[PDB]
Amino acid sequence: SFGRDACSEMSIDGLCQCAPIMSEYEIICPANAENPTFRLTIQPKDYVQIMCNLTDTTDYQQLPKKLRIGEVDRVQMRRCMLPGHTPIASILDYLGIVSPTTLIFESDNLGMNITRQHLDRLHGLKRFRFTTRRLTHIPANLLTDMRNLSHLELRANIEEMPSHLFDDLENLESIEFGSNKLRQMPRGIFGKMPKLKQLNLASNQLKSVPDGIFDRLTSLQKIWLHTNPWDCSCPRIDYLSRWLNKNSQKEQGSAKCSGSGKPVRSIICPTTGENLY
Ligand SMILES: *[C@@H]1O[C@H](CO[C@@H]2O[C@@H](C)[C@@H](O)[C@@H](O)[C@@H]2O)[C@@H](O)[C@H](O)[C@H]1NC(C)=O
Ligand SMILES: *[C@@H]1O[C@H](CO)[C@@H](O)[C@H](O)[C@H]1NC(C)=O
């Protein structure tokens, strides 16, 4: 495991400078650079922060060599590029990071779209957060085999969500899809969520939801649907207005009608005699 002795030795050969700050260590790569390629913040047996300043994926060869961080709970990556068509776990293995349960990936310099391969060997994760100001495509197989995942956060200006995104994922307790550009929610997306307690869909472009979309959320406790331009015309808002009125205790904040500004829960649609779902 990385400690005092490893930090002192790193400052001797001067490939990367190391300085112990508080109960943590700061690694600058390359040494004495005004704008370093890598700035690592390591707290042994707790967390690792990787601050990147890369122009292209080949800059990863400038990472500290033979570094053995060991077991940590959280890995935070900031401004880092997706390592081409190579898993993110390969960066983690090279730095000697062992079995992290939380991965945070935040970057405006991705260099490419995220794939299923980028998450290979990260099946053990319990918490995953992907953040970017860049418009990104979410493939249908992105979260396949992420069976230990209980907390998912995607803030990547996503417009569409694939229908089979949560296929075979059953341990999910929290889904944070707020502050994206979502115009639609596909029917059957929350069909197999027996443990889901929190769902955030606030600050998107949702005008409607398919009928029966939340009916299988048996463990649901909190839901965010505000800051969406909801179409409160009848019968379009019939299902959501009735559902929000019945589950009023679960709603966090207030979903409002694009026109009037009235809460969605206050709409009572008349009966025309048509078929319901
Ligand atoms: C990111 O993806 C954009 C859209 O990709 C399209 O959709 C996928 C499902 C495939 O069919 C692919 O062949 C299509 O191109 C691209 O337009 C965009 O260039 C990609 N971004 C980068 C940086 O490569
Ligand atoms: C990243 O490096 C460039 C020079 O390549 C520099 O202009 C920029 O300020 C650096 N970013 C930070 C956060 O220091």
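Sequential numbering from 1, following the chain as shown.
If you check the header, you will see the structure was determined by X-ray crystallography, 2.4 Å.
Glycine is treated like the rest: Cβ placed from N, Cα and C.
Features reported for this protein in Swiss-Prot:
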- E71 to G (Swiss-Prot position 98): In strain: MelZim6 (VARIANT)
- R127 to A (Swiss-Prot position 154): No change in signaling capacity (MUTAGEN)
- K181 to E (Swiss-Prot position 208): 25% decrease in signaling capacity (MUTAGEN)
- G191 to S (Swiss-Prot position 218): In strain: MelZim7 (VARIANT)
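Locations of recorded Swiss-Prot features on the structure.
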| residue | record | Cβ within 10 Å |
| --- | --- | --- |
| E71 | variant position | 13 |
| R127 | mutagenesis position | 18 |
| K181 | mutagenesis position | 13 |
| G191 | variant position | 15 |
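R127 (mutagenesis position) carries a strand DSSP state (E or B). DSSP gives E71 (variant position) a strand state.
Rounded to a whole number, the distance between the Cα atoms of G191 (variant position) and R127 (mutagenesis position) is 21 Å.
Each residue contributes its Cα atom, and for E71 (variant position) and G191 (variant position) those atoms are 36 Å apart. Recorded residues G191 (variant position) and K181 (mutagenesis position) have their alpha carbons 22 Å apart, per Cα-Cα distance.
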